[PDB]
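Remarks on the structure that follows.
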Amino acid sequence: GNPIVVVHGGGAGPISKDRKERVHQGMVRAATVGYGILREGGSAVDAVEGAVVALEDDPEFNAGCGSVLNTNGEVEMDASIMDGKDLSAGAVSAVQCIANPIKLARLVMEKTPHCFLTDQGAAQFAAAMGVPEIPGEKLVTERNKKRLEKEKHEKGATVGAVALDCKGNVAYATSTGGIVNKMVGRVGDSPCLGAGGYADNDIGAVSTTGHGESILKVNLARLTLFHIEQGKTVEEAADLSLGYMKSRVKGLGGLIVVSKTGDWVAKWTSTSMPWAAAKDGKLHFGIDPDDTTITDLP
Amino acid sequence: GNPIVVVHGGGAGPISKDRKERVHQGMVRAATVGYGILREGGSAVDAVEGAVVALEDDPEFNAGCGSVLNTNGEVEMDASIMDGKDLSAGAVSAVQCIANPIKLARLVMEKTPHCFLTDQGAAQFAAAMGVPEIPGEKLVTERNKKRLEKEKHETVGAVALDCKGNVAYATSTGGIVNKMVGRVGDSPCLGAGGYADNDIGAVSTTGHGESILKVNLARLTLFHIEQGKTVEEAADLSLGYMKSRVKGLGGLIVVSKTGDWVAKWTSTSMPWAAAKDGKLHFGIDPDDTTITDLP
Ligand code: NA
Ligand code: NA
């Protein structure tokens, strides 16, 4: 039984030669953790969580440490995780002062009769679960402070993973800092099932990135899976769904897909999207269209 | 075109003879407001909002005043509204101390570059928009206080098709009895709480929120319509899937772009009403439909 892990960063382009290598190493690390969990017989859920925790902790990515700032220069995070076997899910929105929103989303799934907690109640739940509070300042990066000032002045005028485990289970995890200069309490697509991602053993798993409002309006992740159900390949499904978002709501973004049959793809309508996939002892990586590197994974 | 408005309450248990009549009058009033807006040439969005504001203000219904209580005996509300023309939307979650979450969801849609605000940020936005703050107690009913105590010791919506061919949905709720602080249901989530698309139709749902979210109930219903199923087949298939896959019960109302509509549920009951071609349709229990004329 051949397990697969696919990871994505946020559509980033253009980037400096030296930052491109840090992004590359970050993607490799996330996919290595994810694949490593799968190879030891771990679940698709553990794999996607492991991969996303890596990207949250990595300051080079828009999730956890490295999250973009809202209008007040604060880090407000969203995350969701879904299990394709029983459709079990966990999600958090407008979370602050925690290192790993995806672990909190996993906790919502496993420890509550719910699948979505927000802001104050999500903060209270994190405290009750013994999740350590970190200075909100430890999530803020200088690059994100500059981005915010740039955005505010111009106005003068989103990571994830999908997996198929050894037992045939599929899962997705999506985590974000949102959009630069967002309003206080703005909720994106990331914590919303069907938009931020979707996982179903009878179809496959999707994790998305891009303009959250657009992803929400088109239900991007569930839409992708609807084309797969209708007989389209993972590539056709991704193209059709992304294409529809572009034409209908003028939205750009990207997604990663894994079908129940083991087919996978990473596609985007934005400039770039860092991505990596691991399957059959091989690591696939890319950032720009039609520029992919494949290396052997012992 | 012939405009249509469909409204729903929350799935209800066997209720008292006199409570059924207040429920009936509430549903009639919501559909009357909705239909009245449509008949004057108003948009589908204005119609669904008008119908839902009525149900929020009505203490008989689980939205606005009459919202079920959370674990702390407080009212925390969720709402979403969508316009089928451009897929523009507005949603709010864990909102407190405001009379009309649906009006706040409409303001998110019209006055911000976003479509979903939560808790503290939604409250800040409401204040900046001049939305009056009401005491939490004004949203609390005695029936709800009893429900909470009972539970501890062990949801409304509208769809419309306007004269210009636009479709819309509005969904508003108090959530589930004894829910955790900050619990977000299906109601403010596009594709789950509802979905509106001029190229298909509009859906508004009710029931076990977690189940509705997991199956993407409203968008799922519309996928079946896209595949050639009638509004009735689509509703049955989607509700049936929620029941079998995630053990969830609930209900929904649908209006297709062609004018076909239906109200279906897997729960015990679901108060509903529909207005089209000067006629009002109403029911609570399966196959109890009453039809009356309206000039
Ligand atoms: Na990061
Ligand atoms: Na009410």
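One is the number of the first residue shown, and numbering goes on along the chain from there.
Header lists the method as X-ray crystallography, 3.3 Å.
Positions of Cβ are set from backbone N, Cα and C atoms, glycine also.
Just so you know, the Cβ of B:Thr155 (mutagenesis position) picks up 31 other Cβ atoms within 10 Å once every protein chain is counted. According to Swiss-Prot, the experimentally introduced change B:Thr155 to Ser (Swiss-Prot position 168) is described as follows: Strongly reduced enzyme activity.
The feature active site, nucleophile is assigned by Swiss-Prot to B:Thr155.
Counting only residues at least six positions away in the same chain, the Cβ atoms of B:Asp78, B:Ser93, B:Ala94, B:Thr118 sit under 8 Å from the Cβ of B:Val184 (substrate binding site). Annotation source Swiss-Prot lists substrate binding site at B:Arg183, B:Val184, B:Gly185, B:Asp186, B:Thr206, B:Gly207, B:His208, B:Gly209.
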In whole Å, how far is B:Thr155 (mutagenesis position) from B:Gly209 (substrate binding site) when you measure between their Cα atoms? 9
Recorded positions (B:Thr155, B:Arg183, B:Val184, B:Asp186, B:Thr206, B:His208) in Cβ proximity to chain A, threshold under 8 Å: B:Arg183, B:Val184
Quick one: what's DSSP say for B:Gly209 (substrate binding site), helix, strand or coil? helix
When each of the binding-site residues B:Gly185, B:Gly207, B:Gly209 is scored by other CB atoms within 10 A, the minimum falls on B:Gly207
Based on Cβ atoms within 10 Å, give me the single least packed residue among the binding-site residues B:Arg183, B:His208. B:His208
